[PDB]
Amino acid sequence: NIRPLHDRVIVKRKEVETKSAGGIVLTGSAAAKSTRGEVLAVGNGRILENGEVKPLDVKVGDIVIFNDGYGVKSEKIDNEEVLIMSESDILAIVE
Amino acid sequence: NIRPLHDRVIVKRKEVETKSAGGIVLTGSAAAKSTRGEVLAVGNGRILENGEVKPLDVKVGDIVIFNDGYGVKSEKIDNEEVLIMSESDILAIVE
Amino acid sequence: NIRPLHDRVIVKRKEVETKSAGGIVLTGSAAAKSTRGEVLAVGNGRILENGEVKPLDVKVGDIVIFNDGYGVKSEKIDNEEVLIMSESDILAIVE
Amino acid sequence: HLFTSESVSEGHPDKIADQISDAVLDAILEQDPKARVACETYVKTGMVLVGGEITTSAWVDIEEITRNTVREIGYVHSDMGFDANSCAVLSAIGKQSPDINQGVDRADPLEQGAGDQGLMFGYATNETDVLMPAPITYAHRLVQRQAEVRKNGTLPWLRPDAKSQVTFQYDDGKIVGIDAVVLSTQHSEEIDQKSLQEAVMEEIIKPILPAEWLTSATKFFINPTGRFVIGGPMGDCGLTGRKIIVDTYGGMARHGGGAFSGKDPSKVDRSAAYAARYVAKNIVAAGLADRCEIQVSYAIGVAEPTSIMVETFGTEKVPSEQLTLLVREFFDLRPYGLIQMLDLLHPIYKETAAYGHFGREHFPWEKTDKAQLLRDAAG
Amino acid sequence: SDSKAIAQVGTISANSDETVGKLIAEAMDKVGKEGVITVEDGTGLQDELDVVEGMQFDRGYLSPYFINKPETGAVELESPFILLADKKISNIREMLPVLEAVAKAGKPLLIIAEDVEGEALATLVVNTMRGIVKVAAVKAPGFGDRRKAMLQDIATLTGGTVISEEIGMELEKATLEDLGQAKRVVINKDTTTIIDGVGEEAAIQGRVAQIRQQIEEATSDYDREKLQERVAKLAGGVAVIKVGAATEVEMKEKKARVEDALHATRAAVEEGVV
């Protein structure tokens, strides 16, 4: 069990797709890294200059769109890679 | 349905026009990417320093003028290219 | 017609004069790009930290002196180039 | 008249040896501004030998330079019998000299004496834009084109070994056409003979030689015996300094025979020839003559040059006395004076090792900045 | 005009050798009047004649996984498409629309490009193996301006349009109107043959007339031979005569005699006999 601190969020990204708008199958460098995932646990909240905590807008079990970068760190837990990132890396909520 | 977080808006840029003040057709480097588009979904609002939320100044259906850059992110939704970018990255509203 | 958002104004630069301080007609790179223009519309106003609006000092129809740089963006409207710029790039007002 | 010039590619063992010697010279010069270098290289099947006399205050290991240099040509496989990493390089260089403290004292650098006795020559003609004899120039360009295509990857089955022969005819002392073009190159065994000549003539022969100089009588020869797969150091002995005639002018100009590669600028056997070409190119670019040569003579242990002679083949627009007067009072033919004004003490001898020491605009000795001044003076 | 006179001329022109005269007459009758006959040294002990119908170029399949008929070691495509490209290929992103469109139909497709890198080869071969779309890839034959000329020739004969980057045409916007058609295509390790293209005739006559008039201004007989071969390839047939001799010296002698007979028969057909 992992509990994120402050406004950070731990997610797992979906597997890369094989079919692309039809029967065309992409292998190797043709299929890029997935740019979507599901959130497993959510942080307590962001620390304000006042000192209060603002709860994060994302909730457990949702689907988010995020941009990979220097802020997103990849950690391997239970022989499974998960992504730890701040809320600012999350762009939108799917459905 | 895709809804952004905080002060982000999703846009779909207009098609690249070939005709330019006449029947002449521009190809290659003559015509560049468009810089106008319409918003599809609007974020809830920016988060203030104290903790309040401010509604955005863009309504759904308006045509916006923006500048493509590092902050603008391109994502494929429903096999359609849309741009996820902040509210501060748009310049003006047409009409 | 367009209207800017927040702390932005739209200006149009006047034509550069050829005969400078006499009959000497200047051609080529000597006739530098004009650094003065007239505002076409005024933005709503900058958003303060608390969320209030500060009305812009520049009024529509005035003449402004600015500096050309990276922050100034050009847009082709009605086949007539204009400049999209923030109030921070406005140096002074003529008369 | 019918004259033929022959050029060779960078994959040949002698050209490999020449490249190694100049690569070491640039490395030594970069570390030591005022070093003394006189080196030679020998290459054979799987064994590489280096020797000579190099006196310098710095130390350089030759192994990493040799592997880097050989890899540049493309010897990265064992199919041709020579591989960069699998080969072995031994050093037979005396890094120290007894005369390092006895002669350290100097009186005046501007009055340095020549260390060798002999006479050197220059040459320049307006037949080509690069002010060089045409048959040798186009022979170098052909093998240069082959290497560029080979490096580009469009022709991956080509091998570094290549040789070209170009024949030119002259009518009333002017070029009127191209007679015969020969390009001998090594290729891989996968491609058959018939497809081989088609690629080389249409992508190397065609876009290099001028089209307006090619007539219906031109004959193209490719792979005379029919199979040039065998090549590399296995098929021929390798040593340094055996085709100086090919590097300098191709035989159109009388040469002293002094070896160029592996020699420091201090020795006049190399630098003084560079100055003669620089003077000859300068004096012909001004339009004072159609062709000109500079004969500079030096004596061992003698500072002032013994004699300077200029010959023009009767094409001079001014008397030869004026031509001799200008070069004396406008060019510093001092053995150290020409060093300073040609600023050769820079690591620039790697590219000069292959494809001819002369005929490239970027070389310091190939500049024509002094042509305008001489035209005004003689006019 | 008759084949008997042509055979007699060929026999007389080859030191009274009836076999070579008869062979040349038969080859000329088979190929016709607008065609190319050439002589190369063979390997057997007796002369043989080989004739090629249609057009073919010396370019084979890129990968050995495209062959659906291992018995002959060659791949056969029935009523396929033809895609023509001059640009180098290293990514598949530019062919998603065309491949999905032709997979929506089922009948095969052929790619003629100057070169395709392994990244696109991987997806092409995996798609062919998984049984979704049947495609084949062959390099563009020749090099230089001749390569584009013969690409245009193939485009004209197959009833399609070439896709060139320098003319401001991109492969992403290509559709079925830019793809040609053919009755059958046979590709082996070294040759690719297009059988019974569906191009328009008047374009064929225009192209052959253009190349024929371009022949005249050529100053080297090598260029004349190449353009005549192009004319024969686009319209007509091409035949090769493989002379056979035990020893190289006899090989050269027989080759010279056959070439002389060929020239004499050509001249006799052109002007007449006395």
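Since chain D takes its numbers from Swiss-Prot, the residues it shows come out as 4-382.
Header lists the method as electron microscopy, 3.0 Å.
Backbone N, Cα and C define each Cβ position, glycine as well.
The ATP binding site annotation in Swiss-Prot covers D:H15, D:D164, D:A165, D:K166, D:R230, D:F231, D:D239, D:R245, D:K246, D:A262, D:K266 and is backed by experimental evidence. All protein chains shown were included, and the count of other CB atoms within 10 Å of the CB of D:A165 (ATP binding site) stands at 27.
Counting only same-chain residues at least 6 apart in sequence, those with a Cβ under 8 Å from the Cβ of D:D17 (mutagenesis position) are D:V11, D:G241, D:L242, D:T243, D:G244, D:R245, D:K246. Secondary structure at D:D17 (mutagenesis position), as computed by DSSP, is helix. Swiss-Prot lists D:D17 to N or A among its mutagenesis entries, and the accompanying note reads: Loss of activity.
Positions annotated as Mg(2+) binding site by Swiss-Prot: D:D17.
Long-range C-beta contacts of D:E43 (K(+) binding site), restricted to its own chain and to partners at least six residues apart, with a cutoff below 8 Å, comprise D:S24, D:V53, D:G54, D:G55, D:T243, D:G244, D:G265. Per Swiss-Prot, K(+) binding site is recorded for D:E43.
Listed in sequence order, D:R39, D:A41, D:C42, D:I96, D:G97, D:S100 are the same-chain residues six or more apart from D:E56 (L-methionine binding site) with CB atoms under 8 A from its CB. The L-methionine binding site feature in Swiss-Prot is assigned to D:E56, D:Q99, D:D239, D:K270.
According to Swiss-Prot, the mutagenesis experiment D:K166 to M carries the annotation: Decrease in AdoMet synthesis. In sequence order, D:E9, D:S10, D:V11, D:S12, D:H15, D:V146, D:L186, D:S187, D:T188 are the residues of the chain that are 6 or more apart from D:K166 (mutagenesis position) and have a CB within less than 8 Å of its CB. Following the DSSP three-state reduction, the secondary structure of D:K166 (mutagenesis position) is strand.
Residues near D:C240 (mutagenesis position) in space but far in sequence (CB under 8 A, at least 6 apart, same chain), listed by position: D:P16, D:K47. Here the residue is the original one, but Swiss-Prot notes a mutagenesis experiment at this spot, D:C240 to A: Decrease in AdoMet synthesis.
Counted within 10 Å of its Cβ, the other Cβ atoms near D:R245 (mutagenesis position) come to 14, all protein chains included. Experimental mutagenesis is annotated in Swiss-Prot for D:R245 to H or L, with the remark: Loss of activity.
Here the residue is the original one, but Swiss-Prot notes a mutagenesis experiment at this spot, D:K266 to M: Unstable; trace activity. Secondary structure at D:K266 (mutagenesis position), taken from DSSP and collapsed to helix, strand or coil, is strand.
Among the recorded positions D:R230, D:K266, the residue whose Cβ has the fewest other Cβ atoms within 10 Å is D:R230. Max Cα-Cα distance over the annotated L-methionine binders (D:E56, D:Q99, D:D239, D:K270) is 33 Å. DSSP gives D:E56 (L-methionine binding site) a strand state. The shortest Cα-Cα distance between D:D239 (ATP binding site) and any of the recorded positions D:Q99, D:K266, D:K270 is the one to D:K266.
Remark: D:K270 (L-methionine binding site) has D:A41, D:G118, D:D119 as non-local neighbours, by Cβ distance under 8 Å and separation of at least 6 in sequence. Here the binding residues for ATP are D:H15, D:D164, D:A165, D:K166, D:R230, D:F231, D:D239, D:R245, D:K246, D:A262, D:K266. Their largest Cα to Cα distance works out to 37 Å. Long-range Cβ neighbours of D:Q99 (L-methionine binding site) (same chain, at least 6 residues apart, Cβ-Cβ under 8 Å): D:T58.
Here the C-alpha separation of D:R230 (ATP binding site) and D:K266 (mutagenesis position) works out to 37 Å. Between the C-alpha atoms of D:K266 (mutagenesis position) and D:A165 (ATP binding site), the distance comes to 26 Å. Listed binding-site residues: D:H15, D:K246. The one with the lowest count of other Cβ atoms within 10 Å of its Cβ is D:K246.
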